[PDB]
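Working notes for the structure below.
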Amino acid sequence: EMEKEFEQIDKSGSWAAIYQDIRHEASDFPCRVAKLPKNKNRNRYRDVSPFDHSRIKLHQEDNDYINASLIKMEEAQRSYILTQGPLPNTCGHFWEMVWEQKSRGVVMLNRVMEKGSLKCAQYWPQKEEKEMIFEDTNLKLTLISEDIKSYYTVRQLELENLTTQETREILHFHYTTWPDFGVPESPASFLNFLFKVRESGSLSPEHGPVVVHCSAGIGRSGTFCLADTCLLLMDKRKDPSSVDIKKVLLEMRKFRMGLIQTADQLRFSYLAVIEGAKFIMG
Ligand SMILES: CCCCCNC(=O)[C@H](Cc1ccc(N(C(=O)C(=O)O)c2ccccc2C(=O)O)c(/C=C/C(N)=O)c1)NS(C)(=O)=O
């Protein structure tokens, strides 16, 4: 029972200690491509890079680099591409990735501006009649429809490979209420958002991996993938109480560094799973 464990950590207020154990135990792999001088402007943060072994490669002989990692969860049979919020100069790379990986959905967990500064480039069109064209990767993006709700917005986008004239519908799930500081009060809206993404089929095997990002693509984005996999596993195993969130996180960290950046985010992940289980259980 993780809820029982949850209350113990709370009781003895040892979240930071536990979060630190995970940090210490976390995998560590080379990120040589990410560090090449030629890719300096393709990274938002100097200390956030994709491991070479799990990085997403753009299908171009020029520079195949993009700060994105493929998190493959074998047992849960779920895959996620975690990436950084695109930069002014990497929006075309971003959509090129979405196209080449055949993703069905993009999940955004932050706002373009937070705390008064830019945390992500405006990579999608805001008005139907004003489509976007990424000349460097030869892609066209058009806002087809938008549905603004209280805690999130879902947008229907059309991505066109100008080279082949081929087009695909891309769903953009934007969680718009994540607080500037800290984590949400309750995982309720976050969980609802998660189920909305699921219900769309964007997380399903018939499509490429969903693309998930926030600013660095490790903290909030980690919370999303962690909660989803844990819930899925509790649904798959005949003994749901065997699902160990700390274990799941360490496994995910083998594919991208620093998923879950604070003790608050860790605690929140527990809440989300526990609360999500009480509902998803039936
Ligand atoms: C693995 C390497 C990490 C080493 C530390 N590096 C950093 O914090 C940063 C990168 C970095 C790492 C994690 C961040 N973070 C995230 O959840 C996220 O965006 O992935 C959050 C982190 C903590 C709390 C909240 C958030 C958040 O956005 O919710 C953020 C976002 C902060 C913000 N909202 O302004 C930035 N690098 S640098 C050059 O020192 O600035």
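Sequence positions for chain A are given in Swiss-Prot numbering; the residues included correspond to 2-283, in order.
Just so it is clear, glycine is given a Cβ too, placed from its N, Cα and C backbone atoms.
Annotation source Swiss-Prot lists domain 'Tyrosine-protein phosphatase' at 3-277, citing sequence analysis.
For the published mutagenesis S50 to A or D, Swiss-Prot gives the following note: No phosphorylation. Around the Cβ of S50 (mutagenesis position), 21 further Cβ atoms fall within 10 Å across all displayed protein chains. The DSSP secondary structure for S50 (mutagenesis position) is coil.
Quoted from Swiss-Prot, the note attached to the mutagenesis of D181 to A states: Substrate-trapping mutant. According to DSSP, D181 (mutagenesis position) sits in a coil region rather than a helix or strand. All protein chains considered, the CB of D181 (mutagenesis position) has 11 other CB atoms within 10 Å.
What Swiss-Prot records for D181, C215, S216, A217, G218, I219, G220, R221, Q262 is substrate binding site. Counting only residues at least six positions away in the same chain, the Cβ atoms of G86, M109, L110, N111, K120, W179, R221, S222 sit under 8 Å from the Cβ of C215 (mutagenesis position).
According to Swiss-Prot, the mutagenesis experiment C215 to S carries the following note: Catalytically inactive mutant; abolishes sulfhydration.
Among the features that Swiss-Prot reports, active site, phosphocysteine intermediate is placed at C215. Mapped onto three states, the DSSP output places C215 (mutagenesis position) in coil.
Comparing Cβ neighbour counts within 10 Å across the binding-site residues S216, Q262, the minimum falls on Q262. Cα distances from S50 (mutagenesis position) to the binding-site residues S216, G218, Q262 are smallest for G218. Once Cβ contacts within 10 Å are tallied over all protein chains shown, the binding-site residues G218, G220 are led by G218. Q262 (substrate binding site) sits 15 Å from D181 (mutagenesis position), taking the Cα positions as reference.
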